[PDB]
Amino acid sequence: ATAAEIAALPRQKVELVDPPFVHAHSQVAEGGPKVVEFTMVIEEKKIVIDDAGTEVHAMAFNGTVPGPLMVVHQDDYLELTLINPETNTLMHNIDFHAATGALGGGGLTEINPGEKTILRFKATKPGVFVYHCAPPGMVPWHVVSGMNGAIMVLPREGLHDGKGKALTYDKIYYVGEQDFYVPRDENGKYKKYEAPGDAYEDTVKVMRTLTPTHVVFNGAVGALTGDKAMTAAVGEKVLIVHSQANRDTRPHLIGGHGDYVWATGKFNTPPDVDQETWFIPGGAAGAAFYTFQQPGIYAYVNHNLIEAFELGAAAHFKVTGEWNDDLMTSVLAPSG
Amino acid sequence: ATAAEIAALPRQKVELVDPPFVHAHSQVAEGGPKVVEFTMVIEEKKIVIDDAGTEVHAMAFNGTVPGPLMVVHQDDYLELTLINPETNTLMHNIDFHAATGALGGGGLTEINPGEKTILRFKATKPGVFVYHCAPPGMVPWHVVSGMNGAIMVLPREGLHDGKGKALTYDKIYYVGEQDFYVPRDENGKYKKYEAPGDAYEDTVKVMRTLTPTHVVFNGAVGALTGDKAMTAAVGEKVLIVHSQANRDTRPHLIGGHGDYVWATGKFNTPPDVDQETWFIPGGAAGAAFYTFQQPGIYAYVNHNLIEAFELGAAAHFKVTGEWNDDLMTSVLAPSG
Amino acid sequence: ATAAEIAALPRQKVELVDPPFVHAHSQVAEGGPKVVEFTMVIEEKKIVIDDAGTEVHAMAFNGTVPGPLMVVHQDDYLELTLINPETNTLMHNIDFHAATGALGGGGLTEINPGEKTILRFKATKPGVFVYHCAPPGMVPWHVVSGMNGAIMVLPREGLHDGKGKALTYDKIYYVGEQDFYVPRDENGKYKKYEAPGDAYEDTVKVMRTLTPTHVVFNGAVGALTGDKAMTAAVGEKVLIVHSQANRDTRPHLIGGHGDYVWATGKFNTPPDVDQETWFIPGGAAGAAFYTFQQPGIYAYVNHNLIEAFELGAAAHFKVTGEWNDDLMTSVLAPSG
Ligand SMILES: O=N[O-]
Ligand SMILES: O=N[O-]
Ligand SMILES: O=N[O-]
Ligand SMILES: [Cu+2]
Ligand SMILES: [Cu+2]
Ligand SMILES: [Cu+2]
Ligand SMILES: [Cu+2]
Ligand SMILES: [Cu+2]
Ligand SMILES: [Cu+2]
């Protein structure tokens, strides 16, 4: 409430980690409200999104696309120190959909290269929320250049299902889905540029068609496959947080389900259950809780299979454990 | 139920107002069921939809894009007098998604220029509902030319949250979102036509691309911005009714939330809460309730930011009142 | 659990029927769990999808687009004998979104032309689910070639509303919606190919536009109209199961509503009510229950009206019975 009361609150410095991993945290809040501090440096950098060497001039929070997931509990204060190095060429800011006021913080955080700012907001509503840059007049360009992420505001008492039973996860992963619009020369080959501003004009043109050239998880085709496939074990309870700051998505765990899905991403809105495919509108984050029952590889995809398999929206899960023949079994293997 | 009963009902004429404003009404029903009378005249006229002077041959109920919001209470009868002036060149009708029978009323209301008709229907289900023109054979064309609106059928006892607690708004706004498909010549310049019919062929080709050239609120880019921005004050409860008769939208109040959102637009379906971004499918209306907590300018947009900032789907809210530093504060303003 | 306990379970072979019809079944379970057997033969065949004679080298389960609806009860075992004829040229498999393990069964059912296989899985979650072919590396191509359908796992106690009140339908229809991507020549005319292979490259290009040339019900424009229109009567309770394995859809019954809609298709997730237009994300099936109140023709459509009336997503209902003037009446017929 009063400035004095907040000043008396305990503070905690949090160390952020690159997605799909999430920084250390407790599901059930340990203590009364606290002022949780985070710091992120913005990095304008070239990223290679496919095996054809296609480049995107990314604008990354903390150096990754998407930016890192920040975890706090309801009614804590999130205090972010955002830094825009002199090495950058553009003005940047940040809008937290979890925050109330000044365009989510964007109106208070406009920093040119060489500046920094510290914003504090009370995480009044529990749920997963998108955050992204939004420089007046250059909003979609920064967002589709990968300048977005999400935060999770856990209820103090952790997650619960619709009937109040607790839902405690064993593992948590953050999948940030991105729609990229890469210009092509007259031959159909993606163009490369020597600077962000150089690509601007060409990129806006592709954007207006509303047809992405690539739709990827964690910044590139295959990011979350192979050496980067997510893992779990049969019997493990996993929470998958998924965000899309500009375009709709329809997550689906091939071989599994969304046991409980907070499709709107808001914990006070009861989760849907036994989901095959859920929907997350552009501009929101959602969360799915599932207990693995079968070992093997799974594919986590945006279920418009063209986007998943032609455009790049596909990730994998490698699960260990014993096969359950009651759930599924090959009565007759493929034969003549 | 019986003949005598329906005939005995009080009749009440209501004067409509142009969106985003809504005609005078009471949230909780005043008295018993009545036959609520409305009259709308159809206007076919050229309108400028952007800052470049792009013209469109609009087809509008009451002359506005979207058509006005009609408000009744559950179990009232809505009796509409629809007039199609002889000066018009096309046949028109109306489909009330709130109505039951004859294609929503479209089958009983086909009027050529020079004709009028009166349709009555019992508003049996509570919620916000889309209404639109639907001449057989050219349904899409009339709808994407601006011929659609919405009605609100309030529960006789007003709005309530998930657990029976009353939700009373101080104001209500109706934002109608329109996807336009304007043809361009070989040079990329939008084309102008003499009569509506002349644009038909070229328009359908653009429509089939499923990519609108414009996505606007209240009929034009910036229609709900600047001096035409909607208003509120800290502590004020606002209901925003939003509709899209042909294409999906994902509404978001930048700097705010949808405290209670009947995303499906139906009041018997519990509203979602603490929403960051909600989803309204094409062919439906939705409603969001919010109590403002911070003063300043807000942007209400379709969260596909390319559609919001490149195509036109962005409106403003100007809110007066005191800033709340507990909710948000700039600890360190942008500095070196 | 053990193969012995499942083998001791009663077995029942079912004869599938072509959509939109559904094979015989009981809403409330007939005794205890059983192994329900189904068989489907895959056929690669050319089909005509519109009145201009446009053809598609379809890949169809049971020779139909969509494949037929399999109906079982929660905790029953679905045992499918899938056959891929010598006459076929491609390998096919099946992924049941209702199943748990091996990519929905897809990794255990890869059969080359001249092969067959038998997969059994426990239908552990109640709801309607999509099933589709998914040959690694050629997933979207098989799906958008028509190789998908849906199954319904009814609660053992039949359907119930969100409050436990029983919901028994008189009729049921299965509407499979298909997005087709047909290449066109320099004259804008759809192309025809000798072998499905010759079409691959051109089709992939169209697929990458994320813009289908046709969006149809039961494999063709107008397939569920005329003498093929669905039927009902005033007072009749009808359940419509709708699926879209690759792309979003927003169903709407013109002139009616979705009284209870399991928009996510999962029966343990309470249905929305009084729906005007609902939403089914690509990769999912949904179900809507409605009691007809008015006689006449109804159009059941995907509510992006361009997809419905330009692309092919519109079906009809012919309803017999008496007109209800209380619900709707033409006070004044179109006149001067
Ligand atoms: O289950 N994925 O197509
Ligand atoms: O929440 N506005 O991009
Ligand atoms: O109500 N469907 O156009
Ligand atoms: Cu930025
Ligand atoms: Cu935003
Ligand atoms: Cu009209
Ligand atoms: Cu409609
Ligand atoms: Cu196949
Ligand atoms: Cu699938």
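All chain B residue numbers match Swiss-Prot; in order, they span 40-375.
We read in the header that X-ray crystallography, 1.9 Å was used to get this structure.
Cβ coordinates come from backbone N, Cα and C, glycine included.
In the three-state DSSP classification, B:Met186 (mutagenesis position) falls within coil. Taking a C-beta cut-off of under 8 Å and a sequence gap of six or more, B:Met186 (mutagenesis position) has these contacts in its own chain: B:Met98, B:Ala99, B:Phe100, B:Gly106, B:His131, B:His171, B:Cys172. Taken from Swiss-Prot, the feature Cu cation 1 binding site applies to B:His131, B:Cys172, B:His181, B:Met186.
Annotated Cu cation 2 binding site per Swiss-Prot: B:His136, B:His171, B:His342, in sequence order. Note on B:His136 (Cu cation 2 binding site): other Cβ atoms within 10 Å of its Cβ, all shown chains, come to 31.
The number of other CB atoms found within 10 A of the CB of B:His171 (mutagenesis position), across every protein chain shown, is 28. Swiss-Prot lists B:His171 to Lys among its mutagenesis entries, and the accompanying note reads: Loses nitrite-reducing activity.
A mutagenesis experiment is reported in Swiss-Prot for this position, B:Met186 to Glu, and the note states: Contains only a type II copper atom and fails to catalyze the reduction of nitrite.
Within the same chain, the residues at least 6 positions away from B:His342 (Cu cation 2 binding site) whose Cβ sits under 8 Å from its Cβ are B:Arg289, B:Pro290, B:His291, B:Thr316, listed in sequence order.
For the recorded site, B:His181 (Cu cation 1 binding site), the DSSP three-state label reads helix. Around B:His181 (Cu cation 1 binding site), the same-chain residues at least 6 positions away in sequence with a Cβ under 8 Å from its Cβ are B:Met98, B:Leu129, B:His131, B:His171, B:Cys172, B:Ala173, B:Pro174. The subset of recorded positions B:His131, B:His136, B:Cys172, B:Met186, B:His342 lying near chain C, with Cβ atoms under 8 Å apart, consists of B:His136. Listed recorded positions B:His181, B:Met186, B:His342 compared with chain A at a CB cut-off under 8 A give B:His342 as the close ones. Screening the recorded positions B:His136, B:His171, B:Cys172, B:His181, B:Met186 for a C-beta under 6 A from any atom of ligand 6 leaves B:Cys172, B:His181, B:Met186. Look at the Cβ of each of the binding-site residues B:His131, B:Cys172 and count the other Cβ atoms within 10 Å; the largest number goes with B:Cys172.
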